[PDB]
Amino acid sequence: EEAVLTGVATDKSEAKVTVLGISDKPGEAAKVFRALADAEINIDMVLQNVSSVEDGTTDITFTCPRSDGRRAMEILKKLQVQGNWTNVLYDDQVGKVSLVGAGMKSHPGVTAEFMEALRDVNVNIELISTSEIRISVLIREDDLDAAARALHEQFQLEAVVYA
Amino acid sequence: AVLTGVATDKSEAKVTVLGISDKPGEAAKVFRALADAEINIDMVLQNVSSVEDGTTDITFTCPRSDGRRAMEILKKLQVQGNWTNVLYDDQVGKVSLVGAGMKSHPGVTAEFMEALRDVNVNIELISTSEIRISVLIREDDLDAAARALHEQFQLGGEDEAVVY
Ligand SMILES: C[C@@H](O)[C@H](N)C(=O)O
Ligand SMILES: C[C@@H](O)[C@H](N)C(=O)O
């Protein structure tokens, strides 16, 4: 019944790449990911939100090891010019911080307090993604310490019940 | 890479806050409002903000019966945040591929996308990690997507693990 938090994880070893302006039609994500998979880019997370109400296109962001970042840009910039994408952006100064746990679905206060914790130390949340075991956000790598510390304080974190 | 199953869910709605300012504290306003309303949040996805506008969008899923209410409780905050809007969709399906060791095998992500393309299913939202590739699609496309992924990854229906 309860949500249980088992840890706060930080990762400063990734880069994120964003492909902007993809038509929201079948097969467009396949074009991006077949190119990357053929180049052996080790993808950590992919995030694509719903397509825009003003343009109908959407953006796709993914993280990968920083050592894979320049190659992924090379592959994608080639694709960029052949098709109708707006642009491809690179960022190798991103940090990932995650609250790890279980049973968070029925406790929305866990999500609210994760955002409040980072707001209270002025850490801007650049990207959010979640799974069955984690709330993960991408922020400036220089804010990883303030962020992880704020989360440990917010949830009074070895494993803890959300209260 | 070892794949363990294809999971489907047709019990959720998705709600999207459009045009939120990309500055500290704004996601907290969204999520504190949903927590005080006791609305279960299943997945949250926010991509990067636009450099020209300084805004981004946040999408979350929740039980379908709470979707319209979640959208309307968030519309109470739209003006203060100068959001463009809050949308609700109760026709969404979620399909996921579960497995171990996907990070070192990007071919698994590419094949997931190819599978859906080859059955002409448009992917609305993507959220993946090393333990699960999840997408949101129209609920009427759920059966087609799910069968395509069983074929693509040679998975049966008994959760028998299959190496990639
Ligand atoms: C944008 C991309 O996800 C597209 N909707 C597809 O199905 O490939
Ligand atoms: C858009 C929202 O995530 C904002 N960047 C915040 O940190 O609250």
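Going by Swiss-Prot, the residues shown for chain A are 251-407, 412-417, listed in order.
Cβ coordinates come from backbone N, Cα and C, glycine included.
Swiss-Prot annotations:
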type: DOMAIN; residues: A:267-343; note: domain 'ACT 1'
type: MUTAGEN; residues: A:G277 to A; note: Change in the inhibitory profile upon addition of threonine
type: MUTAGEN; residues: A:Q298 to A; note: Change in the inhibitory profile and absence of dimerization upon addition of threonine
type: MUTAGEN; residues: A:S301 to F; note: Absence of inhibition upon addition of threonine and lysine or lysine alone
type: MUTAGEN; residues: A:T361 to A; note: Change in the inhibitory profile and absence of dimerization upon addition of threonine
type: MUTAGEN; residues: A:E363 to A; note: Change in the inhibitory profile and absence of dimerization upon addition of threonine
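Positions of the features from Swiss-Prot, shown on the structure.
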residue: A:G277; record: mutagenesis position; DSSP (3 states): coil
residue: A:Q298; record: mutagenesis position; DSSP (3 states): strand
residue: A:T361; record: mutagenesis position; DSSP (3 states): helix
Rounded distance in angstrom between the Cα atoms of A:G277 (mutagenesis position) and A:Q298 (mutagenesis position): 14
Same chain, 6+ residues apart, C-beta under 8 Å of the C-beta of A:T361 (mutagenesis position), given in sequence order: A:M354, A:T380, A:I385
Within the domain 'ACT 1' (A:267-343), residues counted as helix, strand or coil by DSSP: 28 helix, 25 strand, 24 coil
Cα separation, A:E363 (mutagenesis position) to A:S301 (mutagenesis position) (Å, whole number): 28
A:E363 (mutagenesis position) versus A:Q298 (mutagenesis position) - Cα distance in angstrom: 24
Candidates A:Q298, A:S301: member of the mutagenesis positions with the richest Cβ shell (10 Å): A:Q298
Straight-line distance in Å that links Cα of A:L407 with Cα of A:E412 while 4 residues remain unmodelled: 6
Cβ neighbour count within 10 Å of A:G277 (mutagenesis position): 16
